[PDB]
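Here is the structure we will look at.
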Amino acid sequence: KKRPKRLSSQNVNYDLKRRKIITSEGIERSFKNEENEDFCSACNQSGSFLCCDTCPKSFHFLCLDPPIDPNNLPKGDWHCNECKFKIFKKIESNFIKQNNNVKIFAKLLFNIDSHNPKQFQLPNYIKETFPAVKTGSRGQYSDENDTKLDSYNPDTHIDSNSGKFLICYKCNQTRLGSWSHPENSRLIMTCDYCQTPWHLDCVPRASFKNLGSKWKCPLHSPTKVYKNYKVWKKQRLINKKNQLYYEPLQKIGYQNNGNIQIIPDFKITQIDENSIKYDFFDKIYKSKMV
Amino acid sequence: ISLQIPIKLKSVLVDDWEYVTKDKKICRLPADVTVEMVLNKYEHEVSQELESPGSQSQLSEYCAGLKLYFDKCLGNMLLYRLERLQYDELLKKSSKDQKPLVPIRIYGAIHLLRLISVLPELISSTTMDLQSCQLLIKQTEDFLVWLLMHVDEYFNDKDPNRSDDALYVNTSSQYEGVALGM
Amino acid sequence: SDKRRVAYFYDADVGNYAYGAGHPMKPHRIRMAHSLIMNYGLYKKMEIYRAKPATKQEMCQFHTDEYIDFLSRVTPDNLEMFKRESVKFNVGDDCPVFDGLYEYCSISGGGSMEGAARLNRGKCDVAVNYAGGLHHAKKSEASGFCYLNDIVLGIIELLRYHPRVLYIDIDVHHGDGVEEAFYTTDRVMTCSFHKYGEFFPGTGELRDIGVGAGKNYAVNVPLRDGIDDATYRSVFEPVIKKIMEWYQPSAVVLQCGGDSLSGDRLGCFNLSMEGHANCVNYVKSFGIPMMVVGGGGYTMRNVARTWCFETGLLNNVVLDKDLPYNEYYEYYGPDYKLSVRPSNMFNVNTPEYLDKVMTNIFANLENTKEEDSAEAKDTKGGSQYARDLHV
Amino acid sequence: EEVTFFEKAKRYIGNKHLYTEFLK
């Protein structure tokens, strides 16, 4: 018998919200009778914009070649880069010969204020050379990014791909536990690259991350191994007409600074496991003498 | 039309894009190397490795045209949304001591290579003759070939976490918030 | 354990500030904690103190000049023109502005520097500041869903008397700014308990224990979605015991955050009165100088209950569960008892995971071994008592 | 001896999804 709708108290504020009763009076004895778009044409982003009339687009206050702080407004009405020439023998012929030492770039310099400033986007023949690089929603570098009962564990310990059970690498225990005593159950997250099972206790993790960069299983090559120093950043993979190439002819003191496609300009060389075994024992021997 | 960007320099551009957007890093304003020193190295090196039948004339002409191109087209296509406020504060500091706004001698070779890569985007949308286009493509390919050998000296693999010679300064939280705000 | 002189600073202006509609983090909990303390008869072993507003040029000791000048100039009627500094420091987007913002930061920093000065002059062994507790912000930031970092304002104010300073964060949404400000120096050790899951700070890791002179001297523990009292005891007692047996601090700054209680807007921990009391009780047991500060708490009943309990035990008295009549008599629970019931929510943390954290923490720590400064100018503010014992 | 590493790894890892990464 809570009965909340019966009592409303309309004489004062109502439902957290305030009504117009405070603004319904005007008797005081104090003075004693004496177009625009959501997105942008420069970076395709939403935010603060300046109103325009000659053009139907909107630009940011800090996305212009002569940028101006929003607090100090420009005098009059501001116009875009090409809006200046929008209202207004060819001028190219005299412009080419007007200046010296710029003749091959005269036409390129002519077209500077005839178009709007914009953020930089990589061309249509750069990103796609590496299949790992894909365009983002707003222009991000996309490489790998996208409290209940025990029922989390059956939803994670069974992938229904082959009707089997995934076992962790550090410990050979799935540890699904029992329904009566679920405290012995351990959550397992799988890898997003090789689907390697991993307990949440073996690797120092405490939560599942599903927004942002995908979790990496720590059984791969380091991305930024540090040894003044050296910052290895790989050489990526090339899918453009098999440009990466495969030339196995030496495999000895190769010194190919990593980046091997192991088999049983840029050049992802081919390596075998016999060579890896041989030069491992060679390095072990040379460490034994020193 | 499209110039032969080498795959190493494509990896360099993708790494710079990752640093700018995903890693949130921007280039050094007081860069030890800008376009002036890379073109000085060009004129100091490539002149004596070939004969002189007159190629130095249009070679220096193209260098001057590029230098002029890097000024106005810097603020048009370049400056990823993170770098807009750094451009603003750079021009404010330039105007503080009444110095002329000359942004070519500020940015390094990363922006130079980025401007090189963005040429076919706007070259096609104009009345621009193929006769000069073939020569420009060939000499720009020579430029990328020269940059290949110099890529370790000019874009050395370093990060802005333990030394100040990584040609990069990392973004701050206030700068990250205000750069992508407006 | 041992008898201690506990000092408590409260400002009445802290209570009458509302952050906004639908706002979890709010300052009204401080006034009801003060009312519960006043009505529980704790004044016999307590002195009341008034927090002077923070002076502008001493407030800049942590933050930048422009940030403080903006905070003293910010108000809802001009936030629309303040866009650049609004988005630069995350002000008005995630944390909206309100009347008396600069007043709140001034009185909070004043209370924190008052606690630090009372620690410096040594007349009171323990200083309690519930009015402050803003512990998420940074030098030029209002991130972590607050506005100031007055704990780091008060930590360095007590550096002169206390060379080695130990800080503990026990609530969720840990001290990003607190461990950030004292990263590279071994003088201040920042310990923080939080969950790996995304929070208002977002930061926190097991490998970010320090760089430079502060290397291996800022321990962070990533916890899971809710800890039982016994598991929190087993994860708290050995770590703090090893810290006090190795670091040898001369001061303790305890963050009495109510965000880690059993049920609030953003909290995800499951500690009862016993679980929350052991954090303060353990670090009280060594008797070294202490500064209790509290900023957490999204639900008024739970945070007021735990703050009244902490105020009770800190003076070594038996705090009973019954609540005397006050202005908030029909506020805390149906049965009106001072006990936050732990929810029936699962213990995600593992004893094996806790043991692994213990082992790597021990292996990490085995290798190691301004015109008004230091002033306590204030007023007692106990001449008039606003005890509303009449209906 | 020092040549037993190969079949030790063959028994332990087994699958080539990780063994090749172990070789790397």
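What you see of chain C is 16-384, 405-426, where the numbers are those given in Swiss-Prot.
Cβ coordinates are placed from backbone N, Cα and C, and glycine is handled just like the others.
Annotation of the mutagenesis experiment C:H150 to A in Swiss-Prot: Impairs histone deacetylase activity and transcription repression. Swiss-Prot documents C:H151 to A as a published mutagenesis change and attaches the note Impairs histone deacetylase activity and transcription repression. The active site annotation in Swiss-Prot covers C:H151. According to Swiss-Prot, the mutagenesis experiment C:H188 to A carries this note: Impairs histone deacetylase activity and transcription repression. Swiss-Prot lists C:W322 to A among its mutagenesis entries, and the accompanying note reads: Strongly reduces HDAC activity. Quoted from Swiss-Prot, the note on mutagenesis experiment C:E325 to A is: Strongly reduces HDAC activity. Quoted from Swiss-Prot, the note on the mutagenesis of C:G327 to A is: Strongly reduces HDAC activity.
Note on proximity: among C:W322, C:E325, C:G327, the mutagenesis positions of the record, the Cα nearest C:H188 (mutagenesis position) is that of C:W322. Reduced to three states, the DSSP call for C:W322 (mutagenesis position) is helix.
Taking Cβ-Cβ distances under 8 Å and a sequence gap of 6 or more within the same chain, the neighbours of C:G327 (mutagenesis position) are C:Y55, C:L57, C:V333, C:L334.
In sequence order, C:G159, C:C161, C:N164, C:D165, C:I166, C:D184, C:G190, C:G192, C:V193, C:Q270, C:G272, C:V308, C:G310 are the residues near C:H150 (mutagenesis position), counting only same-chain partners six or more apart with C-beta under 8 A. Annotation for C:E325 (mutagenesis position): same-chain Cβ neighbours under 8 Å, separated by at least 6 residues, are C:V143, C:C271, C:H291, C:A292, C:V295, C:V307. Cβ neighbours within 10 Å of C:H188 (mutagenesis position), excluding its own Cβ and spanning all shown chains: 28.
Counting only same-chain residues six or more apart in sequence, the Cβ atoms lying under 8 angstroms from the Cβ of C:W322 (mutagenesis position) belong to C:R44, C:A48, C:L51, C:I52, C:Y145, C:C271, C:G273, C:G309, C:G312. Secondary structure at C:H150 (mutagenesis position), as computed by DSSP, is strand.
Cβ neighbour count for C:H151 (mutagenesis position) (all protein chains, 10 Å cutoff from its Cβ): 28.
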